[PDB]
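Peer 1: Encoded as structure tokens, here's the structure I'll be asking about.
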Amino acid sequence: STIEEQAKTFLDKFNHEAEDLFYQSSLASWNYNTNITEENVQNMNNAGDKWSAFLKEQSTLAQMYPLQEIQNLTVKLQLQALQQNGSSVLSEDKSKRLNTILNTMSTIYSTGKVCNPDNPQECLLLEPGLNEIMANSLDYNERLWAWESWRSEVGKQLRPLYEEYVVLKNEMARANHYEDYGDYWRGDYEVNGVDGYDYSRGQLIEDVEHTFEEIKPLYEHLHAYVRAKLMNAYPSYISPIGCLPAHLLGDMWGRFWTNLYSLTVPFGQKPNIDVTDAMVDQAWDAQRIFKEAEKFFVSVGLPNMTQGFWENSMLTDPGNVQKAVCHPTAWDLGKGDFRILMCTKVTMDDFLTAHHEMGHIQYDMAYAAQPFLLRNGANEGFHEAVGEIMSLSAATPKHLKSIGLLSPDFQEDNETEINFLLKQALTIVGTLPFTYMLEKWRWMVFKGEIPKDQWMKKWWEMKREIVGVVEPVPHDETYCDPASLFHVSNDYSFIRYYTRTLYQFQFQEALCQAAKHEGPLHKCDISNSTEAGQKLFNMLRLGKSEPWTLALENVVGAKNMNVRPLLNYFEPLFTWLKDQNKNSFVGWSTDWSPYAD
Amino acid sequence: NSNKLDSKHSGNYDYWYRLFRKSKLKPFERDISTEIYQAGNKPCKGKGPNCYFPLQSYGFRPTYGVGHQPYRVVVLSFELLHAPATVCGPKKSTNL
Ligand SMILES: *[C@@H]1O[C@H](CO)[C@@H](O)[C@H](O)[C@H]1NC(C)=O
Ligand SMILES: *[C@@H]1O[C@H](CO)[C@@H](O)[C@H](O)[C@H]1NC(C)=O
Ligand SMILES: *[C@@H]1O[C@H](CO)[C@@H](O)[C@H](O)[C@H]1NC(C)=O
Ligand SMILES: *[C@@H]1O[C@H](CO)[C@@H](O)[C@H](O)[C@H]1NC(C)=O
Ligand SMILES: [Cl-]
């Protein structure tokens, strides 16, 4: 009689059909990604076409249920997730034009090539070539040339295409009752119909601005320290007060400052923690690595692992006969089939990466009983954060000593922890202003607040005012340098990283408080505690059928993002760094530029 | 637990179960029903929008959780009613 029950029957049918269809699609992806042939490409194309056709058919068939007549939350969430037609609301002509422009974005970004001005036939791609150029070479001229060649080759091609991309996305968002594409992206954190847990679309902007305001001083102190080190290295290129050049930040866009570590190492003479010698000495292999991480996960009381993962997943590079793309990814094929793929090497980095991947598998397996439409994290930012917190836990020297990789005679001191915290800051503190400003700038572009003819100008003004980065050579409006990034040119949100950074440290603080640890936050270990495992499971089982605020409160007790764990973890780092910055200027001037003399 | 004989890759689509019936069943009853359900008002014919086929499938694969694992169940029933017993336990004794 009622429409709710018909919706229940429809979702019951959809779940059982989509389980099998998604399993076949993901199995095709799994047999292609590890094992690269030409027929596997066809098999995946067929499976993906069937999956997309099924999704479109289900959306069209279930659009006839209005959401105003649903009561219990479980169903309303399923139907809201199903009903989002996305690009199908737009007319077919503009939709296909949009898919072609997306394909050209992918092709230009992936096949983008730059040639040295001395050899026309010698050209380099980005990841194979320019990545290494700006990650290893200390030459100023070479880094400048890599930056300028890459940007002048991609942005001029990508500018008008990005313009029409923004126009079409804004039109589609306005079709779907959204003011702009920024609002469509922000709708991920949206929830309604739950008292005491509501969240608005501008609330995200407000809280992210407030969090950046409270996190600003540590970033400015780290900027002062990095600038001092850079003028020590490069006296004739960097002003004592002006902003740092873009191509001196360790990577292609200034995303991460992990490379600059050697420049800002406090005690180059103090030994660094590395146990690759321990693995080669003990003849450690991939299987023992994953068994060690298995027992690490068992230590907190998490559910112990299944057979099929060990039997069928490839834990090693499949030789040279078969070539594999082994970026670290955890695959949930559905119906209880969990799999891993990465070319495992005997390195500590691979140890932490394996711990991260197992964390993703643990999350994926935790909500296996949840229906098909909801088997995902409370929001987008809970998967990676849960994967990274385990790697953070495993990186503690206490765990290494416990598991017999680090000698007990190793003497922990203040300098070693200062070095480790500077490493963590260079990987984490550097990227927060970049993520915030990049996502925010795109939001204004989507809002259309910034006219076409000053996008680049306003972008660089924001960068010099808030990030302390100034371009070395001036650019006009014909460039599309933001599109020179993987996430910008290929339709991905970027704020995910800021929220992940907040969430992982909130979780770390909560679990460490539950673990009864008497020592520095960075020395905290979460093993030995089945209470911590139970606390983690209390949210692991939830999925996203409930608001993300409730899931976050189930771990930390807070209903909103807070910055206290991040400042508490870096407090000794903050006080040491402010001790250093007494003899250096704090802040940056937006007027100074390398090309202005 | 039967995880070696009653399990297969590519999904096992042979075992059934029923989720829809007009009322409650009576003890020790067999009902191979083929009729289509009815919600409360429609003179529906066939698989109507409110009239569904009341049979589902036990999708089985050997990579399932223990709680969802396809357990093999057999029940043994006895009757303690006054009548000539034909089946009884064995017993054996000593030497002469
Ligand atoms: C190689 O490709 C075949 C094709 O289906 C696949 O079955 C096999 O698992 C692949 N080898 C791997 C993934 O190591
Ligand atoms: C929603 O369903 C749950 C589980 O059956 C039930 O406990 C609860 O009362 C229902 N709530 C509403 C609003 O119908
Ligand atoms: C299996 O996991 C439980 C917690 O879920 C734990 O008590 C047990 O020790 C684990 N098994 C082994 C062999 O450690
Ligand atoms: C380590 O194990 C035992 C558990 O009773 C105890 O000595 C101590 O509380 C544990 N450590 C932590 C951090 O819980
Ligand atoms: Cl910006």
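In order, the residues displayed for chain A correspond to 19-615 in Swiss-Prot numbering, which applies throughout.
Backbone N, Cα and C define each Cβ position, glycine as well.
Take a look at what Swiss-Prot says about it:
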- A:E375: active site, proton acceptor (ACT_SITE)
- A:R169, A:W477, A:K481: chloride binding site (BINDING)
- A:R273, A:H345, A:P346, A:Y515: substrate binding site (BINDING)
- A:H374, A:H378, A:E402: Zn(2+) binding site (BINDING)
- A:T27 to Y: Increases slightly the interaction with RBD domain of SARS-CoV-2 spike protein. In sACE2.v2.2; increases interaction with RBD domain of SARS-CoV-2 spike protein; when associated with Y-330 and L-386 (MUTAGEN)
- A:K31 to D: Abolishes interaction with SARS-CoV spike glycoprotein (MUTAGEN)
- A:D355 to A: Strongly inhibits interaction with SARS-CoV spike glycoprotein (MUTAGEN)
- A:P389 to D: Increases very slightly the interaction with RBD domain of SARS-CoV-2 spike protein (MUTAGEN)
Peer 1: For the recorded positions A:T27, A:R273, A:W477, which ones lie near chain B, with a CB less than 8 A from one of its CB atoms?
Peer 2: A:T27
Peer 1: Only counting partners 6 or more residues apart, tell me which same-chain residues put their Cβ under 8 Å from the Cβ of A:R169 (chloride binding site).
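Peer 2: A:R169 (chloride binding site) has long-range Cβ partners A:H493, A:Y497, A:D499, A:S502.
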Peer 1: Could you state, as a whole number of Å, the largest distance between Cα atoms of any two of A:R273, A:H345, A:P346, A:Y515, the listed substrate binders?
Peer 2: 20
Peer 1: With an 8 Å cut-off on Cβ-Cβ distance and a minimum sequence separation of at least 6, pull the same-chain contacts of A:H378 (Zn(2+) binding site), or say none.
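Peer 2: For A:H378 (Zn(2+) binding site), the qualifying residues are A:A348, A:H401, A:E402, A:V404, A:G405.
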Peer 1: Drop a 10 Å sphere on every Cβ of the recorded positions A:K31, A:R273, A:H374, A:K481 and tell me which sphere holds the fewest other Cβ atoms.
Peer 2: A:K31
Peer 1: Counting only residues 6+ away in sequence within the same chain, which have a CB under 8 Å from the CB of A:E375 (active site, proton acceptor)?
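Peer 2: Listed in sequence order, they are A:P346, A:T347, A:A348, A:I358, A:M360, A:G405.
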Peer 1: Validating a neighbour-count step here. Other CB atoms within 10 A of the CB of A:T27 (mutagenesis position): how many?
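Peer 2: Taking all protein chains shown, A:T27 (mutagenesis position) has 15 Cβ neighbours within 10 Å.
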Peer 1: On the three-state reduction of DSSP, what should I expect for A:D355 (mutagenesis position)?
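Peer 2: Going by the DSSP assignment, A:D355 (mutagenesis position) falls within a strand, counted as strand.
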Peer 1: Looking only at Cβ atoms, how many others are within 10 Å of the one on A:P346 (substrate binding site)?
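Peer 2: There are 16 such Cβ atoms around A:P346 (substrate binding site).
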Peer 1: Starting from the Cβ centroid of A:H374, A:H378, A:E402, the recorded Zn(2+) site, name every other residue in that chain with its Cβ within 8 Å, sequence order please.
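Peer 2: Neighbours within 8 Å of the Cβ centroid, excluding A:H374, A:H378, A:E402: A:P346, A:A348, A:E375, A:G377, A:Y381, A:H401, A:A403, A:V404, A:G405, A:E406, A:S409.
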Peer 1: Using only C-alpha positions, which one of A:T27, A:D355, A:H374, A:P389 is spatially nearest A:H345 (substrate binding site)? These are the recorded positions in the record.
Peer 2: A:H374
Peer 1: Would you list the other residues of this chain near chloride - those whose C-beta lies within 8 angstroms of the C-beta centroid of A:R169, A:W477, A:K481 - in sequence order?
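Peer 2: Neighbours within 8 Å of the Cβ centroid, excluding A:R169, A:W477, A:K481: A:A264, A:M474, A:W478, A:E489, A:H493, A:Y497, A:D499, A:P500.
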Peer 1: Which of the recorded positions A:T27, A:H378, A:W477, A:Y515 have a Cβ less than 6 Å from any atom of ligand 5?
Peer 2: A:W477
Peer 1: CA-CA, which of the binding-site residues A:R273, A:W477, A:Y515 lies nearest A:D355 (mutagenesis position)?
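Peer 2: That would be A:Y515, nearest by Cα distance.
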Peer 1: Return the member of A:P389, A:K481, A:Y515 nearest to A:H374 (Zn(2+) binding site) in space, with distance defined Cα to Cα and candidates limited to these recorded positions.
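Peer 2: Closest by Cα: A:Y515.
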Peer 1: Non-local Cβ contacts of A:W477 (chloride binding site) (under 8 Å, 6 or more apart, same chain)?
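Peer 2: Once residues fewer than 6 apart are set aside, A:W477 (chloride binding site) is near A:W459, A:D499, A:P500.
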